[PDB]
Amino acid sequence: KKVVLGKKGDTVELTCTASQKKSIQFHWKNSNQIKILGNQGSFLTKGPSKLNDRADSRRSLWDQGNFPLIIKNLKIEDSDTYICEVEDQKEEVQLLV
Amino acid sequence: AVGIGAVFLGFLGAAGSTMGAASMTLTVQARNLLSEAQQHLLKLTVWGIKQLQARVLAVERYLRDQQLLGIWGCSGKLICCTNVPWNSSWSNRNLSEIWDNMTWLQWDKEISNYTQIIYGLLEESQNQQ
Amino acid sequence: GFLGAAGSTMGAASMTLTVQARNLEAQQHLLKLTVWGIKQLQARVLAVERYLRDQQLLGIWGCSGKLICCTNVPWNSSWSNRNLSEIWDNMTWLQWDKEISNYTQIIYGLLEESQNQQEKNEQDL
Amino acid sequence: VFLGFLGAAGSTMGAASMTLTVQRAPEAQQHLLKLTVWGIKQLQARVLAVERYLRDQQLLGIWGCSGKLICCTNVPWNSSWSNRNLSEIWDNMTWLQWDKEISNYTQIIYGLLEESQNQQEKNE
Amino acid sequence: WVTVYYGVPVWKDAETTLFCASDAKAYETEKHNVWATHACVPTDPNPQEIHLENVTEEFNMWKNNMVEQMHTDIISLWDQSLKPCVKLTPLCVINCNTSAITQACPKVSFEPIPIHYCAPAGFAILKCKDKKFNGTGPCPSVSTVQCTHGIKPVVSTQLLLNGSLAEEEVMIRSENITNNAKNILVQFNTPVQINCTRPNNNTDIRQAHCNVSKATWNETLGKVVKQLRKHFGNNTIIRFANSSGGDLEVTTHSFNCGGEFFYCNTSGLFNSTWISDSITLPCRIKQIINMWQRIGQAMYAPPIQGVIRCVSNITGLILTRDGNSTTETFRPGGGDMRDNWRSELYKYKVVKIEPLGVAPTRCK
Ligand SMILES: *[C@@H]1O[C@H](CO)[C@@H](O[C@@H]2O[C@H](CO)[C@@H](O[C@@H]3O[C@H](CO)[C@@H](O)[C@H](O[C@H]4O[C@H](CO)[C@@H](O)[C@H](O)[C@@H]4O[C@H]4O[C@H](CO)[C@@H](O)[C@H](O)[C@@H]4O)[C@@H]3O)[C@H](O)[C@H]2NC(C)=O)[C@H](O)[C@H]1NC(C)=O
Ligand SMILES: *[C@@H]1O[C@H](CO)[C@@H](O)[C@H](O)[C@H]1NC(C)=O
Ligand SMILES: *[C@@H]1O[C@H](CO)[C@@H](O)[C@H](O)[C@H]1NC(C)=O
Ligand SMILES: *[C@@H]1O[C@H](CO)[C@@H](O)[C@H](O)[C@H]1NC(C)=O
Ligand SMILES: *[C@@H]1O[C@H](CO)[C@@H](O)[C@H](O)[C@H]1NC(C)=O
Ligand SMILES: *[C@@H]1O[C@H](CO)[C@@H](O)[C@H](O)[C@H]1NC(C)=O
Ligand SMILES: *[C@@H]1O[C@H](CO)[C@@H](O)[C@H](O)[C@H]1NC(C)=O
Ligand SMILES: *[C@@H]1O[C@H](CO)[C@@H](O)[C@H](O)[C@H]1NC(C)=O
Ligand SMILES: *[C@@H]1O[C@H](CO)[C@@H](O)[C@H](O)[C@H]1NC(C)=O
Ligand SMILES: *[C@@H]1O[C@H](CO)[C@@H](O)[C@H](O)[C@H]1NC(C)=O
Ligand SMILES: *[C@@H]1O[C@H](CO)[C@@H](O)[C@H](O)[C@H]1NC(C)=O
């Protein structure tokens, strides 16, 4: 489990990486299995989370395989671990305020 | 049907000859018998398909015989001998009375009462062996 | 051209496997019939050339012409050795084809060499 | 059976015998007429390539070895048919150079090679 | 001791390059009907659907190879048809250079025509001639056929427009239900109608309203909530909802009605929690759109002058769940365009017949 430290209110880049570099479908969930982000083809789709207006991803990097998550306005109650499901590899990354 | 359609006509060359002189020349003949304007082009293509819907029909009619010879042992052999004993109940004639004074057409008027039974006996004799 | 007949039983296949060859004005759309007259005739030359390219494999393994041929390469135990009774009783030929996955590629490799061993056996007497 | 089937005429006959056995708008409303007409040319070439295979399986059948690629027979060589030392004509010679050598006798080999099967048809 | 055979009815499940077959016209300058004369043969005049006798085959819907064969050609269809004036594909080498491009861009016509996907020489297509086929598992009555039915490449999110409808009850199919990351392709048994008109009062230009009947929509979604309790519990209180967010193309039901990309608003269409007139969709023609073909934005010409309308046949519902208990939140989804055609190519499979087995008999 990787852990990323962001102080308060900044923007982090919880990275996640594929292999074949062709923008396959991914997602980002949490401990209660609630969707943060979501790729849908060539578009982007959020989910009913606490980061509903706080989540975004770099769109130009999807073709290279990197599928990061960038959270802005880092509050105190977002400390959890996040599940990036590229093909099957749920690479967990934990977050601390 | 220029490819293997002229082969089937060449089989009937020595009809009415005697049975010995017609079976002797099978090997000889088969080596020798196997030897655009605007309105035009949408009609001259159907003259190219219909000349291939019969030329291919000469192929898959010829290969429906080698699939039949291959079941009874020998495939590719014209003259071929088999391990099945000739019952005298088909015809009660000596071989002196057969390969000397008969033509091949008279066999279809003589053993076609039994010619589906022989094809079953030629099946198992090269199935278990 | 030699297709199948519905599968649906392994044992009843081998009885009817033989009989598939043991006995036997428009003028308005001249592109609907000319294009589909070639595509229905390109699929009848391929059904001839796939037969000749598969009598070429059975010619390598000495099995040329025979539908049900028998050969002298023994069963390894590592090729999904199931019960030999119920294979012919209640099974389709599709279900048996799943039962060997990658052993088909190495079953064929012995039959090329066992004939070449038999080529070095019949000419060594 | 094909026509572009052996464009692998390499150098070694010993290696050649090894691979002897292993074998957008251009339309202008007329691109369905280019693909239909030249569809026939790719069918008059493939069907004739079948009927050349069947014309030759009867010729290998007269020599007894039908449906098989490497036919080993029961007739020896001679001295008139380019009596080399089986190293210069099997490991460093292309088939085209070998075919150009014995081309005077290919019609002469085929006569006796038919007779060598008819002698093996006498003991039956 | 093995026995080689050469008559077996054994087919693999192989992948090949199919060829399109569309009922083209060759004189119309509709931009679908000019591609369908260029890369499609006409319809097979004698089509034959042989029904296989008693074979059951384990299909799969989500790993098909026709739905990535189809996606290669409607990507290739929307590059000749709708050429935008300004297109910004993010070429990269953070240093991603947004490579602009420019070309001609005239206004064109646009309607989906049915397209059949045929099979080449030597292959077959195995239709799943059933009624309750849930996408994965053994279809019982698998017939065979050379070409598929008339499939029209209508690209839309949140609502599978103009597609075929189930003859049986409302089907629900997902690759793994209770995953909360896979879409749930509902398919209707009756065609819900929808009008989508841009009006003619020239004042706004880019503003339209869409009318769906209140009688049909409350009854059709009344069928969906029943069979959603089939794969779920019997007393779950499911909650329909607005879409969450993201881009405009997946938050809102987007499509293309005659060359102009509509962007509707289905918040009043999913506004009911289920237990035990005419809705008006405020739409908007957009002009700076994202592309579904690849990554990158594209800009088009302003809309045309006259009245723009297209009455339709919504026959699909690409929902999406979220994982709290005793309820379910079902907000709409869609946008990955492979789901827009595997909703219509689910009962098809391409095979090839391999007639050479090696059975056990232990002969000598
Ligand atoms: C689901 O399927 C249905 C069934 O096909 C689809 O509904 C059809 O949709 C199309 C377009 O949306 C529509 O076609 C129009 O029909 C009109 C007559 O009914 C035509 O007049 C009109 O042609 C004009 O509009 C085109 C738009 O680009 C122009 O390119 C064309 O040259 C014509 O333009 C003239 O008129 C306009 C004013 O309208 C003016 O500005 C121009 O200068 C010029 O004078 C279209 O062909 C069909 O009628 C619809 N079918 C039905 C039964 O209503 C539906 O679209 C499908 N769903 C989806 C999402 O695609
Ligand atoms: C071609 O010739 C080179 C040099 O003699 C040799 O190394 C190579 O194997 C040859 N290749 C073929 C295909 O003949
Ligand atoms: C259907 O399956 C049964 C199984 O007992 C079999 O007997 C029957 O032959 C099958 N139907 C056909 C048409 O083959
Ligand atoms: C479907 O998703 C659930 C939830 O993660 C999981 O337990 C199950 O194994 C999945 N099914 C398959 C076939 O992987
Ligand atoms: C849509 O419905 C509203 C209210 O029922 C009505 O005023 C309007 O005219 C309708 N528009 C169309 C195009 O039917
Ligand atoms: C759609 O419009 C047509 C004609 O304008 C009308 O016949 C039909 O009833 C309308 N449907 C709905 C649901 O408004
Ligand atoms: C109409 O919708 C309400 C909820 O909005 C639902 O309770 C009711 O059952 C629906 N009507 C019918 C006839 O099903
Ligand atoms: C639709 O989404 C917007 C923003 O996400 C929200 O303001 C609105 O309330 C939603 N509609 C419904 C019916 O919840
Ligand atoms: C239209 O969408 C807006 C947000 O995009 C939302 O607030 C509103 O409720 C929607 N209204 C309808 C009728 O869909
Ligand atoms: C839609 O939902 C809002 C709040 O969720 C409610 O006030 C409104 O009456 C609903 N509209 C309909 C037509 O049910
Ligand atoms: C919508 O579906 C109905 C089926 O009842 C059909 O009659 C109608 O023509 C369809 N409309 C289209 C395809 O535009």
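In order, the residues displayed for chain A correspond to 26-122 in Swiss-Prot numbering, which applies throughout.
When the header is checked for method, it gives electron microscopy, 3.5 Å.
Quick reminder: no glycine exception, Cβ is built from N, Cα and C everywhere.
For reference, Swiss-Prot has these:
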MUTAGEN   A:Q65 to Y  Increases the affinity for MHCII; when associated with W-70; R-85 and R-88
MUTAGEN   A:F68 to I  Abrogates the interaction with MHCII and T cell activation
MUTAGEN   A:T70 to W  Increases the affinity for MHCII; when associated with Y-65; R-85 and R-88
MUTAGEN   A:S85 to R  Increases the affinity for MHCII; when associated with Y-65; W-70 and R-88
MUTAGEN   A:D88 to R  Increases the affinity for MHCII; when associated with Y-65; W-70 and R-85
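Features as recorded by Swiss-Prot, highlighted on the structure.
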| residue | record | Cβ contacts under 8 Å, 6 or more apart |
| --- | --- | --- |
| A:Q65 | mutagenesis position | A:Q50 |
| A:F68 | mutagenesis position | none |
| A:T70 | mutagenesis position | A:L62, A:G63, A:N64 |
| A:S85 | mutagenesis position | none |
| A:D88 | mutagenesis position | A:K46, A:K47, A:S48 |
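Secondary structure at A:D88 (mutagenesis position), as computed by DSSP, is helix.
According to DSSP, A:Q65 (mutagenesis position) is assigned to a strand segment.
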